[PDB]
Number of protein chains: 8
Amino acid sequence: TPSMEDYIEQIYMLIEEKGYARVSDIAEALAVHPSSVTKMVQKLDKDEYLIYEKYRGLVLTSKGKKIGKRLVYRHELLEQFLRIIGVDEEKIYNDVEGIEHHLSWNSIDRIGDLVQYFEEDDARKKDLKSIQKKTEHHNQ
Amino acid sequence: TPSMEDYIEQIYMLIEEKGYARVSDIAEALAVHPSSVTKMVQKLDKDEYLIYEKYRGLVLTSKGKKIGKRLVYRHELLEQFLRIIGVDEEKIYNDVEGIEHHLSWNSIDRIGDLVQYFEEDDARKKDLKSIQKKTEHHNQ
Amino acid sequence: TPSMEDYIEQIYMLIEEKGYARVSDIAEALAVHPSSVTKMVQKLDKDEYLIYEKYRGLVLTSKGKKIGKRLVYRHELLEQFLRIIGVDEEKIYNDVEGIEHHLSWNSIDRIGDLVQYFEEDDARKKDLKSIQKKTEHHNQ
Amino acid sequence: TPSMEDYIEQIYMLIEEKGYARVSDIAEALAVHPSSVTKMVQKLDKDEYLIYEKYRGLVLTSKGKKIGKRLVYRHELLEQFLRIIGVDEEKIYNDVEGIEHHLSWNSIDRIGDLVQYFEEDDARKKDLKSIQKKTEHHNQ
Amino acid sequence: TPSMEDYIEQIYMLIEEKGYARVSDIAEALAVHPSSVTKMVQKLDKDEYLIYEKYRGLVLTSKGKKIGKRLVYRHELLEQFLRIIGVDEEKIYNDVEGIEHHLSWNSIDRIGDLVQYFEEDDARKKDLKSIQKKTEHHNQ
Amino acid sequence: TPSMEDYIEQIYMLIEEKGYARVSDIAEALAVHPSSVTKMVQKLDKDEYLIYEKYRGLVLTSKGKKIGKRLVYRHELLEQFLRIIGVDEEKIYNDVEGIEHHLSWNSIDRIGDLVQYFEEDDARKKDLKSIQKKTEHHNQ
Amino acid sequence: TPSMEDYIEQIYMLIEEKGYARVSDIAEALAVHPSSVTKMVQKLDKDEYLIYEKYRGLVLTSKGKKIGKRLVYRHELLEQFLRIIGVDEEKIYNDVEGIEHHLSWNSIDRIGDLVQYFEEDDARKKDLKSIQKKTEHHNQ
Amino acid sequence: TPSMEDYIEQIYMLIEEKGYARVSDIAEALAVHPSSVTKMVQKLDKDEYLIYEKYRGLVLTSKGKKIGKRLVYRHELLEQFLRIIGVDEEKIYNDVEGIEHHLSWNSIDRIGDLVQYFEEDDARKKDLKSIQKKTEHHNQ
DNA sequence: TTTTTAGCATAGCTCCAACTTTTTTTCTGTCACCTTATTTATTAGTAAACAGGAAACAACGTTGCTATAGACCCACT
DNA sequence: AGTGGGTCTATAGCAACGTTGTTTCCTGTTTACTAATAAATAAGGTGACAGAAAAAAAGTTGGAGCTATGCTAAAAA
Ligand SMILES: [Mn+2]
Ligand SMILES: [Mn+2]
Ligand SMILES: [Mn+2]
Ligand SMILES: [Mn+2]
Ligand SMILES: [Mn+2]
Ligand SMILES: [Mn+2]
Ligand SMILES: [Mn+2]
Ligand SMILES: [Mn+2]
Ligand SMILES: [Mn+2]
Ligand SMILES: [Mn+2]
Ligand SMILES: [Mn+2]
Ligand SMILES: [Mn+2]
Ligand SMILES: [Mn+2]
Ligand SMILES: [Mn+2]
Ligand SMILES: [Mn+2]
Ligand SMILES: [Mn+2]
């Protein structure tokens, strides 16, 4: 279920940023009611991905830490790839969050390879910008 | 709703391939029960995208034809882009069907620009293949 | 066989009007049992005029499309010719359907030439109406 | 049944031409086996249109004479109408025999009126010939 | 030759009664073998009184029609004259057939005049019957 | 056979006129070759109507005499009847000789009765002559 | 103030054990009302030893981490030193918590040196136990 | 309350040294205002540990004498124990005064046993000094 | 003259209780999807009434083909 | 002048035969019909999935005592 991965990624990022994850912050980040957050936390505890205390909080496990690190790496590489082409920053996060769950790992590897190819040379990026402008002249 | 676009694309492709769309073929293509197909057909008829006859069939409208053509163009360009990098053909259709609904049109334009950039030159594709192999040596 | 041409014309007209031909509609149009319609469809499929699918339907071919277009042109020109003289509309369709199969193409060309001759001038049609009334005074 | 009228017309014409109708002559004229001719003769005798003697021959009745005269008048007026336009004499008889049974009497009256209209003036026929040539220039 | 006139009269009467003359009917009427009938038909054809077709039949000519009409008139007036006096009907036809060939036309005119004289008045016929009875009393 | 009666009548009349019958006279009277006369004489001798001697001649018998007398009476009454009406004397003998063999005895009795009726009164003959002239005015 | 060091040590130990410090747990550990805990947390935040969020929680700083590590080392070495001599475990924690704040660092170094001296040899500990028993015989 | 024991010990030591305890001397020794000294004296008089006269002075009781003797013995043994290890004399009195109230009597017995163990042999003290120097080489 | 108490006056410190955000726990309704049942267009035989041709057959109509008579000639008695 | 023995065709059964008109089969050939068969439609049941609404705790805050020093003298050896 993509929701499980989304929650794991959000919890891992929030822990790495703040040092501690809270239910209200997770609910605000995912724009969902805290009751759904509690249900998801209990379900993840049933899956032994994290340890939950009834009124204290949550602590991620080693497997959860690895999954969160991998998901954060995928998210950041997707963001970098989308920014490379020249997409507006407003929709970049929305598109990445929408597509980060339906993509296969082979596609992620291919995207990373493309990013590496376009990062070692700037002339390729300049040519991409030039052809993009010359083809978007119709939108002008 | 992405389901509406998915149904419109499937109906348009089936009409262009066979010359006529049938409920059983749509249900088999989308792997859903024919009752759901009937419900979706009635809902789309409520949206004036196609004309439905109680026991005869469906006929697409001009607006429906344009939407289907645009969606088919997006789908085929996504397939070509995914095939360009070198992803396995088995997962290409699944990934395209999963991501064809959550992507913005600007991202589609950027993907088309990248495909055009990589299509005018084969040396770039050869260098991409070489760097892909040199970086996937770790998987060997 | 005139029945083959009649079926081809009916199928072509029904496809051009509705966008799809169904067995029940053809049977109702030709006032024959659907079993005879199925037999005729199979026989026409044996003649490679159309492609038939066991439970889906029928799709006309390019040769079938040309034959249907020619037959529809002949039918409409016959209807126009019969309406020009002043025959009652009730029997026009019956007479056209009865005589559309036993006429030669040269006769069709002559009828079209006569229609063109009487269409470029209205005084000729007025004189025809006047002489028709003056000769049908005996029926009064 | 058109076959009854066809047989009555043929018998009436043969009697008026030769003075006596024979089974072999009727069979040759209608290009059918004499057994079918005998069956038709017996059926017409059942309809009291003519008197048949077992080995002697056939004699038409007053009603049969009137029907034959009317049918011969229709046939000859159809032949004259077809010859007026300029159709080749080879197909004139075939077309007249094919269409003499499916036409209504009102259409026959209209054809006779048209023949009368085109017979009182020769300038109309000359103009028809001129426009026919000018439009058949494409066939040249 | 009286046989020629007899055959012409029989053929004319048979044509006027049946509408067509056949060899078997003529042979039965004249109580002669059909071979003699064929010989007589060929001889009459040599005299250009009628047209004969090898297996079809015979058709009388205008001269033959006039001769037959005159002979039938003579025969019927002879029958009426013989019936007027009161001869038995059984021998009337035999006597008329026996004497219709040896009589001159002036005698025929005189017989017709006598018939006209006895037809305008019935008292003369009544007196003839009375004197016939009074003189045939010896036969009683 | 009428020839037998004709020969008997001729022989009886010749015997009553000359007193003796000769072969040459009979042949001249009947306009036939003497060989046929000899054959007929031998045949009649076979019928025991007359006695013939090889080179002498013929003598009639009592039965032959009665038959000849009856035939002569019939011939003379026929001649008188034909002369009564007013037929030309030239054709009277020819007609009587032609019709004296095909008539029945009852017809002879009726003719004799008519002759007796017209002989007792001359006013009837005068009226017959008057009506004959008034009806033969058309021949004038 | 010894209270500041006590709170820092408790927070550091609780964070190292649970991964996150909560106000209720600190209050229970120090057996004080949560209002005093909030006051102490605010005062420590004023001293820039930790970062406090109004309703989220507390996170220690690098200086706070070093101070907590040093205090935990002192506490554990005091516990080990007290256990070495043979004091009852019930009062060991109470005595260590009572004396961990009034001792100088030089005294801590001397205690650690004594622990190291008595840890490298077990005969010294055995002699200490023997003399302890021989002198505590008076308590028996 | 440790303050009661501290005051009793100070009063006992001052009486044993000077022969008489005065309020000013006690206040100077404990570095507190004489008002607090008067309050403490009144409170101790309420506890029947000493007899106080309104302007004369204080006299200890037998129970007070025993408590003071025991506390002085504990203080002197603590001083000797701290001096044995080699702590600087400047902080020895401060540390002893700080820790003389929070220690249990069993700990005091253990400290006395350790002092007796290290007093019967000087080689142990020499080895302690040697290991102390060898481990404090890092401070050099 | 100093020392020795007796209030006088501020102080954070700690606690109690009220207050005000935050976390869980059922409670309550909802669209999603599966399953079932019903209804109706689509085929595949399935049998029966014919239409017409083939073939066979039963009169009809015809061409010699010769038997028997009625003129016609010629020679003979 | 009257008779007998070859010729000359005319007329008439008759005798196949060859056709013409009738009858009887066959033989596809088309037309209602009747299951059966899949395809299309409508009706029900669970069932996750949020709101939402208490409740239950947690975290905050505003105050009220409570000692703990620091003044400032008034009294006593
Ligand atoms: Mn993400
Ligand atoms: Mn996401
Ligand atoms: Mn698609
Ligand atoms: Mn899709
Ligand atoms: Mn049509
Ligand atoms: Mn038609
Ligand atoms: Mn016709
Ligand atoms: Mn016809
Ligand atoms: Mn007659
Ligand atoms: Mn006759
Ligand atoms: Mn006579
Ligand atoms: Mn005679
Ligand atoms: Mn501690
Ligand atoms: Mn502590
Ligand atoms: Mn002390
Ligand atoms: Mn102390």
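We're sticking with Swiss-Prot numbering for chain C, so the shown stretch reads 3-142, in order.
Each Cβ is built from the backbone N, Cα and C atoms, and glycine gets one as well.
According to Swiss-Prot:
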type	residues	note
MUTAGEN	C:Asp8 to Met	Binds only one manganese ion, in a pseudo-hexacoordinate geometry
BINDING	C:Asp8, C:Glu99, C:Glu102, C:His103	Mn(2+) 1 binding site
BINDING	C:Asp8, C:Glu99, C:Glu102, C:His103	Cd(2+) 1 binding site
MUTAGEN	C:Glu11 to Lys	Retains selectivity for activation by Mn(2+) and Cd(2+) over Co(2+) and Fe(2+). Can bind Mn(2+) in the C site, despite alteration to the A site, and adopt active DNA-binding conformations. Non-cognate ions fail to generate fully active complexes
BINDING	C:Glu11, C:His77, C:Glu99, C:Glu102	Mn(2+) 2 binding site
BINDING	C:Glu11, C:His77, C:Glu99, C:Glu102	Cd(2+) 2 binding site
MUTAGEN	C:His77 to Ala	Retains selectivity for activation by Mn(2+) and Cd(2+) over Co(2+) and Fe(2+). Can bind Mn(2+) in the C site, despite alteration to the A site, and adopt active DNA-binding conformations. Non-cognate ions fail to generate fully active complexes
Surrounding CB atoms that lie within 10 Å of the CB of C:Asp8 (mutagenesis position), all protein chains: 16
CB-centroid shell, 8 A cutoff, Mn(2+) 1 site C:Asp8, C:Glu99, C:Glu102, C:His103, site residues removed: C:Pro4, C:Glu7, C:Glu11, C:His77, C:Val98, C:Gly100, C:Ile101
C-alpha spacing of C:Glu102 (Mn(2+) 1 binding site) relative to C:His77 (mutagenesis position), in angstrom: 7
For C:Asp8 (mutagenesis position): DSSP state (helix, strand, coil): helix
Rounded inter-Cα distance in Å - C:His103 (Mn(2+) 1 binding site), C:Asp8 (mutagenesis position): 8
Chain-mates of C:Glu11, C:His77, C:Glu99, C:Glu102 with C-beta within 8 Å of site centroid, Cd(2+) 2: C:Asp8, C:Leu73, C:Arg76, C:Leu80, C:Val98, C:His103
DSSP-derived class (H/G/I helix, E/B strand, else coil) of C:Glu99 (Mn(2+) 1 binding site): helix
Cα distance (Å, whole number) from C:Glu99 (Mn(2+) 1 binding site) to C:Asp8 (mutagenesis position): 9
Among C:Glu11, C:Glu99, C:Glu102 [recorded positions], residue with fewest other Cβ within 10 Å: C:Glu99
Residue pair C:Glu102 (Mn(2+) 1 binding site), C:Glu11 (mutagenesis position) - Cα distance, angstrom, rounded: 11
